[PDB]
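The block underneath contains the structure these notes are about, expressed in structure tokens.
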Amino acid sequence: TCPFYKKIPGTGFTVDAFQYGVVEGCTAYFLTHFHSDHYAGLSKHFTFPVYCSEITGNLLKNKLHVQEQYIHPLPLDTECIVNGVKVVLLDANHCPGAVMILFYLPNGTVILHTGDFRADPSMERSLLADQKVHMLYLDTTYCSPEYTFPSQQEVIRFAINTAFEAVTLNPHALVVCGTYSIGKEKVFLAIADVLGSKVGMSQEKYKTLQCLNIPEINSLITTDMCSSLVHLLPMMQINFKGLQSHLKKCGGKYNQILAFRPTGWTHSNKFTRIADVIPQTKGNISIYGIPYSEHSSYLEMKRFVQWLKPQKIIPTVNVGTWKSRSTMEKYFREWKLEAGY
Ligand code: NI
């Protein structure tokens, strides 16, 4: 049944709660972003109002065939009224179209649901700075101090320099980038840009990217694989078997693959610097795992919460075990005592 942490008290609202059937007493279903653990259950047969960003509403219509009359897209950074309650959508710094939601309850409580986010200091100068937040529904994916990772910028720098070196040394090398959802587009687009190529992909993935309002997108992507030296493939195919296979398909146009797997965190983060990342190589195939995260590091999350000073925190990730729950609650108390709220 619908967990409490998907329900917004004092409203008839739910957040990312599409897999429970009809939630009893829910008059509006918010969707923070287009990732499957969050949209699970939406289809053309859904007949309740869904509130979301423009981008997320393009994906609902075009990819899941939700009928237009049930999609209620909202502009960002704008006070809007939904079933008599003031709300604001803010950028979540996650994937394209991902939002955080501010709810201004009739009784005077203010609630921020982060959806999935990567906390950033730029958030300290949105509409959040203007008033106090009593309850925080927090993306806790990496709420433990072992989770450090580089900035997105340092990671993209590493990838651009690696790819550019490899292809200038060998103009017959192919670059492959793995994907399984939206998000992380900068990886493959930045690499294609430095190489003077478009990114070649399947028709289903090209359709997905055309929903996202990226500027100049017709200039960076294509479904003609033959004319491209940066190919996007399902993350499942980013392994030695899958890449040998794919290489055979290119018909002797290429004699080497350099592949990128942008993971979340992986334990080499505890030791290794970005400068010091190396591939796994077999034959004429190399695979780089790069730590491109679209969730907060532990330290980014701590800063955000210590700035915001909420009165109550409700975790939305890693809530299924007692040892996780208990550990998270201990960090929340540490942060509150160190900062004095
Ligand atoms: Ni997500």
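Residue numbering in chain A adheres to Swiss-Prot, whereby the residues present occupy positions 700-1040 in order.
Heads up, header says this was done by X-ray crystallography, 1.8 Å.
For all residues, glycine too, the Cβ spot is worked out from N, Cα and C.
Among the sequence features in Swiss-Prot, the mutagenesis site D838 to N is noted as follows: Impaired nuclear focus formation, reduced interaction with PIAS and increased sensitivity to cisplatin. Sequence-distant neighbours of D838 (mutagenesis position) (same chain, 6+ apart, CB under 8 A from its CB) are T813, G814, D815, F816, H994, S995, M1000, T1015, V1016.
Record note (Swiss-Prot), mutagenesis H994 to A: Impaired nuclear focus formation, reduced interaction with PIAS and increased sensitivity to cisplatin. The unchanged residue is displayed.
Cβ-based neighbour count (10 Å, all protein chains) for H994 (mutagenesis position) stands at 22.
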